[PDB]
Every structure is written in structure tokens, then in C-alpha cells.
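Below you'll find the structure, written out as C-alpha cells, and then a few comments.
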Amino acid sequence: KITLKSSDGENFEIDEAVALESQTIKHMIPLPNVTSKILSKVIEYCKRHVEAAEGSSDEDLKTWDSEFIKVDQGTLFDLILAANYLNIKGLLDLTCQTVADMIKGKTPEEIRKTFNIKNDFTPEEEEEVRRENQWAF
Amino acid sequence: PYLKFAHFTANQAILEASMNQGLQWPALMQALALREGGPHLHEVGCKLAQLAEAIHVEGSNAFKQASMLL
Amino acid sequence: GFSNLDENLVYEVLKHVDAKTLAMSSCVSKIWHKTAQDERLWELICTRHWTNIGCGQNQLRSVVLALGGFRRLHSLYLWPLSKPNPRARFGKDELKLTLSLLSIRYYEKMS
């Protein structure tokens, strides 16, 4: 039984064993960076993983993970930030797999367009990077 | 296509057990290096010594590697 | 905020792609390019489809990084070899061929 407060100031409570899934929290709680929504998402993830810890159940957990993964771009970015901050392997890995599936896409115009990435390659550098990876094209 | 064929076949024959341009011998260096238990002529010898210092050095398989070569 | 990701997040994302996707993303931008030239990602990609080699990862990584790196190991010789047998897994002779090719190339380009 531990109490976690977020930027919203809500003293979200969770069990000690469930909160132990975060290495940063276990080592050391204002938590000025993690937002209330993202903190609630990590709390739900930790609760579900603790329930699973205490196959058919394995694939049910994977399906629940896939359902929870369905969030927009900003939510996924914030989830990655929070997972990196709080030292959670599973959540960071799941978000990384989702982003990898997203970037498994088309020619570089697609990747630069979906992520609003603004490339500024010099013409020499752009052409050279195209030639040095010609095997893929 | 015969030079590389002879180089690789002789290299495999030696590993399982002339100095023109010293081109066959660099390929064997990785063979002795990544081994279980551990490992005009003057200029070629100097380059070979530099290569040896760089990487910390003081049959069906032969049929296969030739086959992938061509 | 994917447009302004740091190197660590880009590396973490790129840890779960294949050779085509990595060499593809290497042309997205400059920071993505720099993260894609990482040796660890290409070592993972090269060793993914080997699954039978063994001599110690330290020795292999040191020698391959000394003789050009794992990026040259892939595009020059590994990709042409895997082109007509995509499903086949590279065993022992493929490594003995590709590393010899890298040694010959390094000695030729030394001068």
C-alpha cells in the first residue's frame, strides 16, 4: 500500500508489490513529470501484470495488451516517456513494438509524412545516403 | 573468376588442416582469428603485418563456398 | 512528439525492425541516420538469421568492427546471399565466406 501523487495532485494509491514493478519508484513522491492520465495508464498496466503474475491466460493477456495499445500518437509518445522515466521494461517494450510496426512502412516520404518529420538533408547528403542504401531500393 | 576460386579453395584446405599481390592470405586471417581456442614483397609484407596487428593476430563445405562464389 | 525524438528513444524503437526497415529508416533524417549507423542494431540484424554460429560474441564483434563493421557485412555480401533463399538460415560456411570477403576488401582498400 503506497500513495503516488501526479501533476494533477491526485494521490493515486496502489499496492506495494504492484508499485514494485517500477524500478525508479522502488528505489525511491511528487512525480512532477508523469501526468495523471499517463500515471493511471501505468497503474492499470501494473495491476493487470500483477494479476497475471499471481497459454490461454497468456494469449488473453496479449489480447488485452493489444486492446490497451490502441491509443493515438501523443498518448503513445507520453507512454514511451513515462516508461523510460519509471524504468518499466514491459510497457516500454510494448510501445516500442507498436512504434516499430508503425514505422514498418513505405518509401521515406511516408515515414517523414506520418510523423511530421521535417528532413533537411543537403542534396549531396541526400543523394549519397540514397546511393549507399541502394540495395534496399 | 578462377583467382577467387583458387584462393578460397586453398584457404579452406589449409584451414581444415607464391606471393603475387598477397591477395589470398588476408582471407585466412579471419579463419585463424575466429577459431575455437584462439589463433614489391616488402610492401605486401608490411600491409599483412598491419592487418595482423589490426585484428589481434601475431569437401562439402569447400564445395558449398565455391558454389555460393559463382 | 515523434518528430523531435532523442537518440535513446529512436534506438529503442529501431531495436524491433529488420534489415530492410533499418536501412530504409536510415534515410529519414540526420538524427535517424546517425542512430541507424549504430553497431549494435546491425550486429543484432546479422546474428538474427544465423542461429548456429559460435565462437564468443566478444571476439566476433571486435574483429568485425575492426575490419569494417556489421553494416558492410550485410549489404555487400549477406544480402546477395540471402536474396535467392530468403527462408534459409545462414549456417557456418556463409560466415566463413563473408568474413573472408571482408578481409580481402579491407586489405585491398588499405592502400
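In order, the residues displayed for chain B correspond to 300-316, 329-350, 368-386, 536-547 in Swiss-Prot numbering, which applies throughout.
According to its header, the structure was obtained by electron microscopy, 3.1 Å.
Placed from the backbone N, Cα and C atoms, the Cβ positions cover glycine too.
Applying an 8 A CB threshold to same-chain residues 6+ apart, the list for B:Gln341 (mutagenesis position) reads B:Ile383. What Swiss-Prot says about the mutagenesis result for B:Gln341 to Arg is this: Causes a semidwarf phenotype by abolishing the interaction with GID2 leading to prevent its degradation.
Between B:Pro350 and B:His368, the deposited structure omits 17 residues, and the straight-line distance between their CA atoms comes to 28 Å.
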